[PDB]
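In what follows, a structure is listed as structure tokens, so that the remarks can point back to it.
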Amino acid sequence: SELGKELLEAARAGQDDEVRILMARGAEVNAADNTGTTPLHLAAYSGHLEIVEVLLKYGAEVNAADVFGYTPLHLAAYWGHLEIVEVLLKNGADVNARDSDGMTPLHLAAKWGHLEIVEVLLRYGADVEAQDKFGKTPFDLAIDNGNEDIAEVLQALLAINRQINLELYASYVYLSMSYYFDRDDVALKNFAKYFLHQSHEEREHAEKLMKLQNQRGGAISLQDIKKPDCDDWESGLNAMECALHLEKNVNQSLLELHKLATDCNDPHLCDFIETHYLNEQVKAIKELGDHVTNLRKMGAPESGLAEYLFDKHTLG
Amino acid sequence: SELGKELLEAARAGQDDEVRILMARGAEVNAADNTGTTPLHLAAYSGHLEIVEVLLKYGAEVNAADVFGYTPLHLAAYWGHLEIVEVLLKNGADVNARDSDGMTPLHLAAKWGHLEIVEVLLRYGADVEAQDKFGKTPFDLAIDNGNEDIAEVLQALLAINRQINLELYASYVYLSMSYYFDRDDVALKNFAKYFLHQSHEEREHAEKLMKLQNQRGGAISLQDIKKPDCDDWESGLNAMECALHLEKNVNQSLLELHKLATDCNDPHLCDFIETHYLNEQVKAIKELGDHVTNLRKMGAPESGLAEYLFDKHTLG
Amino acid sequence: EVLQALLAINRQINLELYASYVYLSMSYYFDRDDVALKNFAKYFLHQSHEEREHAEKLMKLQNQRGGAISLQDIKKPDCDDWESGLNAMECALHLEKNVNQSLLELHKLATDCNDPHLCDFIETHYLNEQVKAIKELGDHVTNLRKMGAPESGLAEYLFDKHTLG
Amino acid sequence: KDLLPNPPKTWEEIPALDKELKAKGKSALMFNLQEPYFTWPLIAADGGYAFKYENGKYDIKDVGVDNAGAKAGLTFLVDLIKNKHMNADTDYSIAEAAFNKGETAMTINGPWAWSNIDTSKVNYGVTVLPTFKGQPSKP
């Protein structure tokens with residue numbers, strides 16, 4: 001650190017000429033003080049992009065944590081410097097870095113009200129659901145400080161990702177149902193065919209939502225798909241009733257998504273939902289209620305003749 | 001319990017006439033002693049199906065646990081009485097009931113070497129992966145006591161279910177990859193089209209394995225499908241290399257499945273695997289290695305002209 | 001309310017007529033003998049005619065409601081000389097974003113005035129086309145930047161052949 | 001008075017306004033951090049107290065620093081130092097010399113430096129320290 005504090009003073013003061021001469025003399029770029037503050041940290045805190053650029057040209061550490069846990073990305077997000085946030089992310093800065101409080105840079109940018117920083121951070125995969133030591137998400141810090149547009153963006157993104165996961169879940173339940181109905185002790189081929197058709201339709205619904213999210217410039221974020229509630233359904237009637245309950249749940253979440261889109265003043269999302277999703281749900285619920293009442297009138301489940309003939313005449 | 005011990009003596013001794021007269025007098029069927037032993041428990045321990053049948057006709061409790069945790073299904077599985085196991089399962093006996101040791105009835109039937117009980121229990125959804133207080137699965141209890149055919153059945157079932165889950169996993173990775181490549185900052189349409197095609201092919205592979213498992217009379221058992229490792233792939237080259245690594249993993253698990261099938265003397269499974277799976281894996285690995293070497297020779301990823309022209313000429 | 005809605009629809013008509021003339025300028029820039037890119041020119045002529053159709057649809061709507069069409073001057077585009085395919089694609093993206101923003105203000109005004117027919121007209125014929133156009137133009141910009149344009153003349157030639165061809 | 005015509009009454013305002021002064025090449029607050037004599041107003045404002053003092057008697061077993069108010073004040077200090085609003089190695093000399101030049105706008109001081117600021121001829125004023133979480137400072 002023979003020229004390391006000579007880099008610290010120029011990083012505090014912002015002289016491109018001084019750091020150019022120090023790199024002409026080969027000054028060390030990883031000069032850490034007693035508390036871990038690097039020349040890159042002061043370059044970020046100051047807001048001069050050129051010293052940051054040349055520090056990264058000579059191989060400064062992009063993810064150097066101090067004694068408090070802050071990286072240059074943290075300080076850049078605090079003070080609202082967009083270009084250095086962009087070039088730090090361009091050089092492999094960890095977007096979900098936690099400090100001593102567990103606060104990611106997205107927490108800071110949502111707490112202080114910087115839109116463009118929030119959007120660039122969301123583009124690189126910042127976690128929407130990260131909680132700090134108090135159990136606060138960035139959505140909570142944005143509503144507590146009156147940054148309502150940030151909270152709108154953060155709420156809509158989470159809601160669309162949950163709808164994608166919910167459509168992927170329903171396809172797997174139908175797969176389970178379909179392969180229950182061609183076991184050799186449940187020999188109903190048209191039930192199995194019907195539920196395989198529903199499985200593929202739900203896969204298409206999820207893919208449509210993914211395409212929509214890519215057209216808007218939002219960030220798809222996938223989660224686990226959990227296993228269905230049963231491996232063993234019990235009859236055709238019971239499986240039809242479970243399918244009706246499932247489609248009603250999906251319709252309810254779609255209505256909540258539409259109300260959220262109407263609060264956020266997004267007419268394109270509202271028209272997308274009511275054109276491709278809201279009428280199909282109504283049709284499906286009408287058809288499944290039809291199937292349930294006909295099966296109950298014929299005398300199922302305690303009549304094995306009823307499910308055989310329903311298999312032949314309605315599903316055939 | 002004015003006639004409850006009068007039911008206990010006939011349950012210990014097996015008189016259909018005595019219990020017929022006691023039900024003509026309306027004897028109570030839920031007569032519990034100081035340790036919880038019901039007339040159904042002794043009826044199961046004895047092995048006379050008629051007293052069990054009439055006890056269930058008068059509404060005896062099928063899932064009555066004693067002070068040690070045993071139900072009638074536990075004792076029936078211990079002593080090797082097939083018909084009463086069947087009719088208990090027919091009346092809603094819980095197939096995954098744990099005792100004080102955490103040992104399910106499948107643990108007992110595997111520990112003592114009763115094949116038909118094991119198979120009827122597997123038909124009703126017995127958990128293959130249940131561990132007792134020592135961390136023993138029924139497969140472990142079957143190998144420790146020399147019941148090698150039970151262990152063969154238990155091992156093959158688990159292996160086919162894991163291959164089903166692994167094919168479902170790979171389809172979701174390809175879905176992720178496909179929708180990465182039509183983001184507005186990754187504008188490569190033919191990459192996205194290619195990976196959607198692979199996603200649907202893997203869905204078909206999983207469905208073929210499910211159909212095979214239903215033809216053999218085995219029990220499909222579905223698990224969670226976990227999220228892919230990345231949301232953000234980095235280039236066409238990096239995604240092609242990840243896809244190559246994935247297909248090599250799938251091929252390795254298929255080879256282990258084939259070796260297991262050859263140890264179990266199952267020529268039909270061996271021919272199924274090598275006819276529908278082993279040549280497709282070789283073709284896919286050859287094609288993906290082709291793509292990787294051509295992309296590396298053209299100068300990708302650090303040449304944006306290379307991936308554009310690969311998109312046009314090879315994937316077009 | 002009546003006076004505000006009338007003015008807003010007339011301004012949207014003039015704004016659609018303006019955008020058609022910018023695309024005409026762009027199209028005939030790309031077939032000068034020192035800018036010899038035929039598929040760029042063809043693309044921008046197509047956009048010019050589409051915007052003419054958008055304006056005529058708004059005029060037909062205004063005649064169905066019994067309102068008064070009132071036409072103004074159409075001002076000349078900002079440049080006669082665009083500079084490359086990349087620069088013209090970026091200007092076209094900026095233009096379509098401006099048009100989309102004015103359409104959103106028109107929709108909010110229609111929602112304050114309790115006019116469901118105007119709201120459904122806007123979101124059925126205008127709001128999804130804008131989203132499609134903005135997605136396609138951003139696609140073109142990122143591909144042209146990755147290929148190495150404008151300082152690579154090989155990039156714009158091959159983009160002309162393979163994407164616009 | 002020139003750098004700030006309207007003083008703030010909350011310490012919670014000091015970080016935000018510091019974001020303004022770095023936009024002018026200035027610093028918000030700079031004082032001697034090497035002494036508890038300077039820092040005790042903030043940390044002991046909302047529950048800290050050196051010794052329990054009642055009826056003219058100082059209790060020796062009742063040294064109050066393990067209190068929630070002292071915790072809150074010291075966390076506010078580490079928030080002012082972590083985000084680099086001030087420096088940790090600063091002291092009285094650099095602080096007073098920079099304020100005489102007019103680089104830092106706020107300082108905390110007793111009487112002994114008043115005439116020194118009267119050497120600067122800076123149009124300055126003197127007021128009460130801001131309150132913190134409603135509990136005022138305790139010099």
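Going from the start of the chain as shown, residues are counted 1 onward.
Any Cβ shown, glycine's included, is placed from N, Cα and C.
The mutagenesis experiment B:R162 to A (Swiss-Prot position 23) is recorded by Swiss-Prot, whose note states: Abrogates interaction with NCOA4. Fails to localize to punctate lysosomal structures. Cβ neighbours within 10 Å of B:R162 (mutagenesis position), excluding its own Cβ and spanning all shown chains: 15.
As annotated by Swiss-Prot, Fe cation 1 binding site applies to B:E167, B:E202, B:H205. Long-range C-beta contacts of B:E202 (Fe cation 1 binding site), restricted to its own chain and to partners at least six residues apart, with a cutoff below 8 Å, comprise B:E167, B:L168, B:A170, B:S171, B:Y174.
Among the features that Swiss-Prot reports, Fe cation 2 binding site is placed at B:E202, B:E247, B:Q281, with the record citing sequence analysis. Reduced to three states, the DSSP call for B:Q281 (Fe cation 2 binding site) is helix. Long-range Cβ neighbours of B:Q281 (Fe cation 2 binding site) (same chain, at least 6 residues apart, Cβ-Cβ under 8 Å): B:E247, B:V250, B:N251, B:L254.
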Listed in sequence order, residues not in B:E202, B:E247, B:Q281 with Cβ within 8 Å of the centre of the Fe cation 2 site Cβ atoms: B:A170, B:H205, B:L246, B:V250, B:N251, B:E280, B:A284, B:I285
Structural state of B:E202 (Fe cation 1 binding site), classified by DSSP into three states: helix
For B:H205 (Fe cation 1 binding site), nearby residues of its own chain (Cβ under 8 Å, 6 or more apart in sequence): B:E167, B:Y277
Neighbours of B:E167, B:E202, B:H205 excl. site residues, C-beta within 8 Å of centre, Fe cation 1: B:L166, B:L168, B:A170, B:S171, B:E201, B:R203, B:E204, B:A206, B:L209, B:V250
